[PDB]
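Peer 1: Take a look at the following structure, please.
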Amino acid sequence: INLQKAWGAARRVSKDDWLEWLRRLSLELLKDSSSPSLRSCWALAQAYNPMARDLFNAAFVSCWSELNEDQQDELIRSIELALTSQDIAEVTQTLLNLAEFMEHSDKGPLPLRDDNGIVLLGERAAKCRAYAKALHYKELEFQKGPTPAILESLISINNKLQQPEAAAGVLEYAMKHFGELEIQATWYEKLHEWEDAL
Amino acid sequence: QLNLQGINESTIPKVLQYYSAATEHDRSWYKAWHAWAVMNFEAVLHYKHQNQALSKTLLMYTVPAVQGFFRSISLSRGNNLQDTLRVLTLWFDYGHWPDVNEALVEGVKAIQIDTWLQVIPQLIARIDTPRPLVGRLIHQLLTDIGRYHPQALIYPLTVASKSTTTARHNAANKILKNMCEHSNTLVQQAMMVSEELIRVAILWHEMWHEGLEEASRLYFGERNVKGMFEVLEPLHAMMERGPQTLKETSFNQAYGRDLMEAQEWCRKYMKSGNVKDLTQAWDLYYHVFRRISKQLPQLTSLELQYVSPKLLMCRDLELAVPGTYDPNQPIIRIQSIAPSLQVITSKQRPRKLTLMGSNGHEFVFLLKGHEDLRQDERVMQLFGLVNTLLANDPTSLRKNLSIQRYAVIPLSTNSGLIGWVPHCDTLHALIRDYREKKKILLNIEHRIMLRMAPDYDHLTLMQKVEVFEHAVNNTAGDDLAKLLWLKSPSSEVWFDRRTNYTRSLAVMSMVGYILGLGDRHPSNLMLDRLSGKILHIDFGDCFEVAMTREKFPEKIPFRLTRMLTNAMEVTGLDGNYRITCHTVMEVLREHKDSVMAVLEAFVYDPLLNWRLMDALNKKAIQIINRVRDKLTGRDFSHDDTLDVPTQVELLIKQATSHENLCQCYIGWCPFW
Amino acid sequence: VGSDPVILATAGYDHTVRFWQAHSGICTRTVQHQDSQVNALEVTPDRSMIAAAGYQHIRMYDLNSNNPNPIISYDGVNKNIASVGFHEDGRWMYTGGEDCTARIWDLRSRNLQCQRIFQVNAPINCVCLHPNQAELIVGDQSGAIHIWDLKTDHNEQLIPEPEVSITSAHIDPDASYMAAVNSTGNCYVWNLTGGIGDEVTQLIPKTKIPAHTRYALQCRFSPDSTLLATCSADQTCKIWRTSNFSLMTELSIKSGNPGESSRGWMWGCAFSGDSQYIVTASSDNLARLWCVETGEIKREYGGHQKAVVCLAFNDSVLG
Amino acid sequence: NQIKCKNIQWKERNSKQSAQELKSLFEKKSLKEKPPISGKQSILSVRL
């Protein structure tokens, strides 16, 4: 309830700014959560950082279940801004782990702006070099509707994932399920089918 | 030249002299001797196959082959099972000939000893030969093996000792008695343990239950007093020697009066034929059956103190842990046996036995009765062979293809011990657990199928197809993928496990097809929750028997349903699956000789054809040819030869064709 | 009381058979046929008896009188029955047992012993007698067509294309051509026989008409042998001339909304004696009555509780 | 009241001894009535 004072500054600039902001965020979240275990652990967390880093998911999920509609709206807006606005590897990893831990819970994935932000999150995934999450996100994208762009994204992500056979299967599916010869030769380029490209 | 013209009396001398020249030109080259001996044996096979539409020209062709096989193993030195199998079969076929006798005797003493470890079971099945010479050679060879390596021989020998036929058991007694002189206490200890823990397998009253369960059907279907006499005589034969433990004594106390008066009545009958006697004996037997059958389900736990007083008081022994014994590693002796036996409820009631060995490491096992396991040993050896084949190839080895295996040891004619794979899980429980967790009914597909049509099981195939599709498309089958992903710690290992699952499933599918494996219901398959690999069991229905049975004859090569399909990869089955299938089929097709020889040794055993034979070897021949067509690409019609991709695609289309999936047995779960 | 020039009888999963006339779409009598399902139903020329055939029993129901029980039955076969039919003068009935054979049962209660069987190596699905009661047509799951005469006891077998399951076989009483369809939409039309001399039975494959992308369910000629109706598993029936195999009519029950998901197949259809009105039978628990030209429905039955599989319709010789 | 139905099974070895009789017993080959007649939808006109 007292915790909105920490986000709506919108003035953190460099990597250290956001590290300290996350640190104080965890301190606030862990200090008051109405559960004695985490409340006790907070005081030591003030002294030791890594243990608090390992415990972010618990504090977030605990406090979230007590946050109400509008306050959760503020939280998700602020967290989306922090995601799309920053590029440091550690914080992106923190957010990705947070989301993936939510999606295995029973309360469902955290609702983002649009389709749980699965397009946005995958966007961030490639740049932090965590690629299995990227593939799984592209899977979630694919089940809805097949489009050429996502197919090429699959081709590229499998290529960097050292799995040529997945790329060959994507190619076969593209020929026999789209089947309009929209295939631009750069597809074969990535597939190393040089004769086809010729 | 052989690929050009095939075989005739004309090309044979030319290729013979070609290869002999090659040998004389290298003399130190495995491949040359290999080709020479193979060609000699093939010519012998031809000349045997032609004459039935002068055994000396045959003989002069055979002897050089044998010399070649001996020469070849002397050069192989690392993995040579195939050549050994061929020399063993030539031994068995023409070992009576005096001219064969020498070549064999120099070859056997010339070669090293450990080489026979790969064929120890195969020899023992033929110990009951009808020819004195071959049997004598067998005796010397086995004696030598035992005196050098006792442990790798003791278990099947004590198996053969407690046989039923005369020559088998008496030859077994002769060899075993020759064995004890240098090592006796081991023989006593093993004999005690084997003859004891077999009693734990089939307890007295279950055995009696099985006997009468059989005899009732026998009498009511065949009207043969004699058949049921042989059925239930040995039970009394073992009865009258007296109980030995508390459980058997209690059984006697309960039932023995009835059990012996029925016997006196049946004897009274067989003296003078008139049903007025045996009616009473049958009524008493059936009363006993009703009494016994009321309590079988309650049987849940056994304590050794009540069942076998001798086992729990060992506390040390000289046997290695059965089934795990390697010539290149020091043995691990069995240290103790736990006093508790847990019974897994089923129609077969296997026991969960546990031992503790020398180095403080547990060995959990599964004690099976009521079954044969000898076929399983041979198929496990074959799978090990194919694993070796995949081991030595660069394109496959980078992709990490193998078949996970487990320990198998046959203890007697109708019981044995199977290793327990840790962390494994039956697919049936997985879908069951996930569905009950989401509060979803188990057999929803079947309920829908019955709701739209009650007489589901009598419709015509097209009607079955219409309803089958209407059922499947009505329920979005995606359970396995969500199940697996929810059961993953992190996404990366999730992807790795998915990869492993795909690759493992493909190779097992192809090998199952090439074998003739059947009955792939979701209770016969298991998954490793740790590595995600796939595991097969229940190797009883082999050589395409199930596709030739009468009731519910399956028309599918192997299991590939939507639940396996959708959960594997987003594109479908045209990703990893097809490419790995290509690779594996090629690798198999290029060593056709090895697998062909191993399976040929499999089939020809006179004591394993009981399941599949109900001249006399004609049906055997008729499967064997099929196997070669499966390696030759001539299955659909042997007048043309497709490539690997064509056979692969035709098999794939066969597997996932709706019109075929409808005909399967309902419990097979085609809807999954 | 079904004593009327025009009759309508339908069957399905509801263990009963429904009767009515195309007067107001209202049924008169339902007769009990329990514990099984029927494959083919057909009335005798005399309009004295009707035969329902399915699952090891042929059950006989009367037309004019009112009796709710299967007065006559024939049994003996081990499984379902593929197809049945009568002699046109009511001397005998032919019936093709699903498994491997086709047999004949005589209506005359005498041991004249004129019954035969013929043995084939494949399960059979469609059977069509020649209108002169001399030659017979057998179509199986394996694309093998068998022409069998009663003069001899052996059949000539032709395989136009293998591995394929042909589903229907029919001949117009005018004996003009030969049409057959397979389970993927291929339709073969052959030129007729002229050889009455020694039952040579020559046929030449004239027309390959590709249509019916889905499974093909049934094909019909016309009693005047001018018109040909086909049912397809994609919920349509398409209607052709025999002259040049032209596109005459097409009837569809795809509602245009994905809320059905193919709740039914147009399994069977029947012409009228004038060859101009039809009755479509669907598995959607109800049946429809159309005319070959207008394309719009005229009549409707919906009285069943489960799907509708097979129907029998005869009218007066008039028209 | 149960006994009201009539059933016949199948007897094999049928006409396996007399072939001359069946050579013409069913060999009528009545192939005629090619002549067609016109119609006006009588019963259906009653329907409409």
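Numbering of chain C is taken from Swiss-Prot, so the residues present carry the numbers 8-326, in order.
Backbone N, Cα and C define each Cβ position, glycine as well.
This is the feature table in Swiss-Prot:
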{"type": "MUTAGEN", "residues": "C:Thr51 to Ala", "note": "Reduced ubiquitination by the SCF(FBXW7) complex"}
{"type": "MUTAGEN", "residues": "C:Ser55 to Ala", "note": "Does not affect ubiquitination by the SCF(FBXW7) complex"}
{"type": "MUTAGEN", "residues": "C:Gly192 to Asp", "note": "Abolishes interaction with MTOR"}
{"type": "MUTAGEN", "residues": "C:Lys313 to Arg", "note": "Elevated assembly of mTORC2 complex; when associated with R-305. Decreased sumoylation"}
{"type": "MUTAGEN", "residues": "C:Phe320 to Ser", "note": "Impairs interaction with MTOR"}
Peer 1: DSSP on C:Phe320 (mutagenesis position), three-state: which is it?
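Peer 2: Its secondary structure by DSSP: strand.
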Peer 1: For C:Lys313 (mutagenesis position), list the number of other Cβ atoms lying within 10 Å of its Cβ atom.
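Peer 2: C:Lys313 (mutagenesis position) is surrounded by 16 other Cβ atoms within 10 Å.
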Peer 1: Cα of C:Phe320 (mutagenesis position) to Cα of C:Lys313 (mutagenesis position): how many Å, rounded?
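Peer 2: With distance taken Cα to Cα, C:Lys313 (mutagenesis position) is 20 Å from C:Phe320 (mutagenesis position).
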Peer 1: Can you name the residues of this chain that are 6 or more positions from C:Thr51 (mutagenesis position) yet have a C-beta less than 8 Å from its C-beta?
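Peer 2: Within the chain, C:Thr51 (mutagenesis position) has Cβ neighbours under 8 Å at C:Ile57, C:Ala58, C:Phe93, C:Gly97.
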Peer 1: Would you kindly give the Cα-Cα distance separating C:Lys313 (mutagenesis position) and C:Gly192 (mutagenesis position), rounded to the nearest Å?
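Peer 2: Per the Cα atoms, C:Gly192 (mutagenesis position) and C:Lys313 (mutagenesis position) stand 28 Å apart.
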Peer 1: Same chain only, sequence gap of 6 or more: which residues have a CB within under 8 Å of the CB of C:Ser55 (mutagenesis position)?
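Peer 2: Correct list: C:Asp69, C:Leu70.
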Peer 1: Which of the three DSSP states, helix, strand or coil, fits C:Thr51 (mutagenesis position)?
Peer 2: coil
Peer 1: Let me know how many other Cβ atoms fall within 10 Å of the Cβ of C:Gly192 (mutagenesis position).
Peer 2: 18
